[PDB]
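Quick one: the structure is below, questions incoming.
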Number of protein chains: 4
Amino acid sequence: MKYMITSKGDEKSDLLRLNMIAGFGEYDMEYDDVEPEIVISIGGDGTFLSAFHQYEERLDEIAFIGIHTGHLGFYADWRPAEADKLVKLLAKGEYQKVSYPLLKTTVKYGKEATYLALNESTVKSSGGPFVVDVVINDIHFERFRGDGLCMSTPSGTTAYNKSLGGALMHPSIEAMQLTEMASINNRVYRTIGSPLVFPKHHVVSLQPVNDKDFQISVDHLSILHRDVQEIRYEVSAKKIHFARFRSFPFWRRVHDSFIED
Amino acid sequence: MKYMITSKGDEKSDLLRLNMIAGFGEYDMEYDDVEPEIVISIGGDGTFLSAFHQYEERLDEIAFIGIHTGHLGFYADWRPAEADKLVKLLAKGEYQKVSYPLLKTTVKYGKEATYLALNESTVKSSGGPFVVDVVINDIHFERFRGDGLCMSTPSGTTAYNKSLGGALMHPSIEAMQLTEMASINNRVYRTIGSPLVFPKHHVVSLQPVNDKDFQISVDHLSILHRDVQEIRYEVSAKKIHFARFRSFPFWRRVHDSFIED
Amino acid sequence: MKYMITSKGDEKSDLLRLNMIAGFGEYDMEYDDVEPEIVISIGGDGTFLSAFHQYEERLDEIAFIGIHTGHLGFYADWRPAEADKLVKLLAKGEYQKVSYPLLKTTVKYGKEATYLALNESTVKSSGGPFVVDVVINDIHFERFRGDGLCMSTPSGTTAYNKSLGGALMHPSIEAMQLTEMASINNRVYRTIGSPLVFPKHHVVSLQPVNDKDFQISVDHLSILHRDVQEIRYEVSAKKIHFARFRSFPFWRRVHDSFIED
Amino acid sequence: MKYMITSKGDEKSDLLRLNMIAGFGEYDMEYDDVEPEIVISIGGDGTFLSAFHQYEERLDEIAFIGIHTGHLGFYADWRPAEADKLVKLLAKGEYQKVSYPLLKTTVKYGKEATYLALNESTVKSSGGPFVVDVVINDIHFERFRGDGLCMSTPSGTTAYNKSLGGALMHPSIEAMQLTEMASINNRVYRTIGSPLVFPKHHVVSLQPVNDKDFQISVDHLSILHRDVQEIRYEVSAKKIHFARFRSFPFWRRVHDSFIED
Ligand SMILES: Nc1ncnc2c1ncn2[C@@H]1O[C@H](CN2CC#Cc3nc4c(N)ncnc4n3[C@@H]3O[C@H](CNC(=O)CCNC(=O)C2)[C@@H](O)[C@H]3O)[C@@H](O)[C@H]1O
Ligand SMILES: Nc1ncnc2c1ncn2[C@@H]1O[C@H](CN2CC#Cc3nc4c(N)ncnc4n3[C@@H]3O[C@H](CNC(=O)CCNC(=O)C2)[C@@H](O)[C@H]3O)[C@@H](O)[C@H]1O
Ligand SMILES: Nc1ncnc2c1ncn2[C@@H]1O[C@H](CN2CC#Cc3nc4c(N)ncnc4n3[C@@H]3O[C@H](CNC(=O)CCNC(=O)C2)[C@@H](O)[C@H]3O)[C@@H](O)[C@H]1O
Ligand SMILES: Nc1ncnc2c1ncn2[C@@H]1O[C@H](CN2CC#Cc3nc4c(N)ncnc4n3[C@@H]3O[C@H](CNC(=O)CCNC(=O)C2)[C@@H](O)[C@H]3O)[C@@H](O)[C@H]1O
């Protein structure tokens, strides 16, 4: 069917992409990067994240596949050597689709902007000290003082979330996880410290205390927002769909990426 | 209906219990500690955990209520001053029941023993070094060397799990969370480090490497098991039911217990 | 003798400063903010840090005293109510001087800039990913990938260092402590993780791998450096001297600031 | 001169020991395990710790050397292949001696017992909850509730201390480091959390609150003490001396053991 292929842009990924396109030419497959049904990412996790964001408005009509030519490649399912095997199996179809949860960030001013995240959404201050009130389903939970905050999807829990001390959570769990970056904790200022895991339909809201300017980074795209009144996090109703042709369990993916391989 | 009341056993809790029983005497309420439908725990969280284990074979016929005369009282919903208000509201009934997930531990030898946990199930060695292989849905994930391991329910995530660095997770999430106690990490020995959160139907199995004797502690009842072949953790099919007469959200319960009150 | 007084600049601190100056007028004390021998800081720790940096080129001729009108005031020894008692005791003199170690940062380009720190010196990237090689006394120790790094004095170990997981160390120890901010740790990238404590005469050098632009923050004064070839940390030969009129041990200062007061 | 050799007791270490003894037979070296001047440990760190404790009453007349046939071997300086090179260089003498600090633990009852540690001294309860008051130079610092506490030497900071989150500190620093094992931190119970680093002559005292029975483990020799009134930690006046024949810096030792080799 309709497919497209994105490349990291080095020689290896570009040539692999040309060879897969040439192989797709022997099947009833049309190359279409406007309305693809299959999106192939050849590169690292950064390349995969770019592919997700390139098509985030057609998520329910698209199944993604990652081929890793990069370094780690956590979202990848294939090594370059199996590209010919992938072309053939994809050609037929009849694959299984697996869905992972996504995170919605809403930013309100004084106007709303919404963003979708596959890994995480973080917030830091523009220059001065970061201070926000943390409100959970409209109840004031804590005042946070420190470097910033990170809200992660389940599949994002192995990325920045992990380096901040968060728990790794299986992507079948519809949740988001809030982790702290370096908070002040003394006699006057206290935070919960621990990561927090929220289910679907819980809303986490960050309200400015003094400074209203923040740097909000969604999957490593960092944007300065001015005159912010509220940042709201919630599990998205939208999901990313993966094309799976063979069992590669999450916990094996975790083992291969962090323990040994 | 049928109810019973357990007490921490100090003067304050004993007298409160006698006064609630006297007040229940003015309603169609029978005291029955064999087949109660309502179990009232007057004391701390330890007293509440004892009450849960006293009736863990009638969990689907029982709704629990905690009154805190202890110190922290995380599972408590009432202060002693409101005991008369509780008696009256309980008398009628028509309350809302809320359900929290539970954790099942199976211990196999060479014979099976199963245990149910409301807070957590932990494992340490009997004397020598603790070394187990960690197997997730039959796939070898890691070899753990260190002090021991802790598997927590969601409502347990605020207890020992929290002190071990685990994430606090809302009890509407059917999951269990595995945290490490002091693992060796050097050039030869490596663990994942991060807490792990498992959904329902995932099975975590600990397999001995050399020593087969372990100290297994379920909600702080520590038992020595000998000749252990396997310890298996999974989210229980059984749930604890709470009688709720007013909104007391989990995250407010967390705020009151850890931030301020 | 010669003294000066700096103020946080709110009404409370300004009026306190005017009243201390009026009281100093009844003694053989000259106000001199060019060559003071005593520097009084009225305000928080930020005000005290500003005072230290205002006179960092006359450190061996100056004894500092902090009066806290701010919030925490970790470097403060006096409450505003005791200001009259301080004026009198300072008037005579015959006080004890206590010395704390300081941290030297050298930044080299392609030209050297040196900075002195009382709390800490940290380094982050200008925008892209932070990657440096960490070299200890000319031996390559690790490649660090993450948010950045923090090098703390002993008296700084209770500040940012503490929030990054570092150890609190008594200021009689001539050392510096290196802590990580959110490092990547997976199969390909590894750091030591743990804080590192270096004695006098050990030199820690950060060498860029790709990007050469860094944001270097010395006691919260953040400066962008371009075309950086090396950042070198070492315990300074210079020390800050405090005027002490009564025993206020470090560990009591720590207790009062973090446990209870 | 006078020397002895201890072995891990496997074939490899036993045969290596016999071959070194045979080689020492061609020099003016006498085997004497009562009053040796050189103690050679062939095995892992556990074997080295046993050797240290076998001769802890002649520490100022003994220089130690470790040969690693074990797994990690942090205190080892030689691989088995260099044993012949070591015999020859030791034969002459004229080596450099390096000294590392040690930790003294005093246990008082109601009678004093003292112990010396090369890695660390830890304390846990005998069965019930561990609660002690922590007193620093006679000032009450905190009440600790949790699993236990660990006091580490500098060279011990890479062992259990590291797994508990402590800082790694260069052994030229005469200090000890106190780390927590899983403490309760909520609205009612609070600890400092952070590791604490103490200089020489500071005394840390643990005073029981209720239960007086503790399990005290010195370099992994765990002893039950009953009716304990006080546990006092301080940097020992005694030092362990190493024979060094070539530069092997601590931070390179750390790199080789934890980063790569
Ligand atoms: N994510 C972070 N977490 C923790 N600390 C952080 C941080 N980012 C920066 N810092 C520190 O801020 C200092 C500069 N700050 C004034 C100084 C303070 C100071 N020094 C010590 C000390 N030696 N021991 C014990 N408490 C100390 N504190 C106290 O710490 C708080 C610091 N305030 C902030 O975090 C807001 C941003 N900072 C400023 O506007 C000016 C106050 O309560 C203060 O009384 C930096 O130097 C860095 O350390
Ligand atoms: N949960 C825990 N996590 C981490 N360490 C723990 C621990 N519980 C105890 N320990 C340490 O064990 C030492 C006693 N151990 C021999 C010694 C070792 C040693 N010393 C140093 C040092 N100075 N620097 C760097 N690596 C060092 N290591 C290495 O650490 C591992 C220790 N092995 C174990 O954990 C198993 C139980 N232990 C024993 O049977 C005998 C080995 O790789 C070893 O080469 C205690 O003293 C305590 O520290
Ligand atoms: N201090 C920090 N520590 C840890 N991670 C941090 C971080 N600051 C940012 N990030 C993450 O970077 C992602 C964006 N990054 C590409 C993506 C990656 C990705 N996703 C997952 C996942 N789901 N599970 C497991 N490993 C995953 N990784 C791997 O993580 C590394 C990320 N590389 C960097 O840190 C450098 C800066 N980043 C970029 O240029 C683009 C690589 O090995 C990658 O294969 C952000 O989204 C944030 O998470
Ligand atoms: N090193 C450690 N650190 C932290 N917790 C530890 C621990 N070792 C064991 N535990 C927990 O003790 C529970 C059993 N304990 C009663 C229960 C309590 C409970 N449950 C929850 C919950 N769900 N959320 C939030 N706070 C909760 N707490 C509170 O936690 C404290 C627990 N007290 C102790 O630590 C002393 C030893 N314990 C007992 O005699 C009986 C109290 O304030 C209590 O109100 C175990 O189950 C384990 O979790």
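Residue numbering for chain A follows Swiss-Prot, covering 1-110, 114-264 in order.
Per the header of the entry, the method used was X-ray crystallography, 2.0 Å.
Including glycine, each Cβ sits where the backbone N, Cα and C put it.
What Swiss-Prot records for this protein is below:
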ACT_SITE  A:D45  active site, proton acceptor
BINDING   A:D45, A:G46, A:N122, A:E123, A:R148, A:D150, A:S158, A:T161, A:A162, A:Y163, A:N164, A:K165, A:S166, A:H223  NAD(+) binding site
MUTAGEN   A:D45 to N  Only minor changes in the structure and a 10-fold decrease in the kinase activity
MUTAGEN   A:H223 to E  Twice less active than the wild-type. Its activity toward DTA is increased 2-fold
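Thinking about packing and proximity, how do these listed features fit into the structure?
Neighbour list (A:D45 (mutagenesis position), Cβ cut-off 8 Å, at least 6 residues apart, same chain): A:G66, A:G70, A:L72, A:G73, A:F74, A:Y75, A:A76, A:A162. In three-state terms derived from DSSP, A:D45 (mutagenesis position) belongs to a helical segment.
For A:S166 (NAD(+) binding site), the number of other Cβ atoms no farther than 10 Å from its own Cβ, over all displayed protein chains, is 23.
Taken residue by residue with DSSP, A:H223 (mutagenesis position) is part of neither helix nor strand, so it is coil. Within the same chain, the residues at least 6 positions away from A:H223 (mutagenesis position) whose Cβ sits under 8 Å from its Cβ are A:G46, A:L49, A:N122, listed in sequence order.
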Tell me whether A:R148 (NAD(+) binding site) sits in a helix, a strand or coil according to DSSP.
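SS state of A:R148 (NAD(+) binding site) = strand.
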State the count of C-beta atoms found within 10 angstroms of the C-beta of A:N122 (NAD(+) binding site), not counting that atom itself.
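Looking across every protein chain shown, the total is 26.
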Using Cβ atoms and a cut-off of under 8 Å, determine which of the recorded positions A:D45, A:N122, A:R148, A:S158, A:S166, A:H223 neighbour chain C, and list them by sequence position, or give 'none'.
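Going by the Cβ criterion (under 8 Å to chain C), the qualifying recorded positions are A:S166.
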For A:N164 (NAD(+) binding site), write down the residues of its own chain that are at least 6 apart in sequence and whose Cβ falls under 8 Å from its Cβ; none is a fine answer.
A:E123, A:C153, A:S155, A:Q180, A:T182, A:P198
Measure the Cβ-based neighbour count of A:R148 (NAD(+) binding site), defined as the other Cβ atoms within 10 Å of its Cβ.
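Looking across every protein chain shown, the total is 20.
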Provide the three-state secondary structure of A:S158 (NAD(+) binding site) computed with DSSP.
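Where A:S158 (NAD(+) binding site) sits, the three-state DSSP reduction gives helix.
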What is the Cα to Cα distance in Å between A:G110 and A:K114, where a stretch of 3 residues has no coordinates?
6
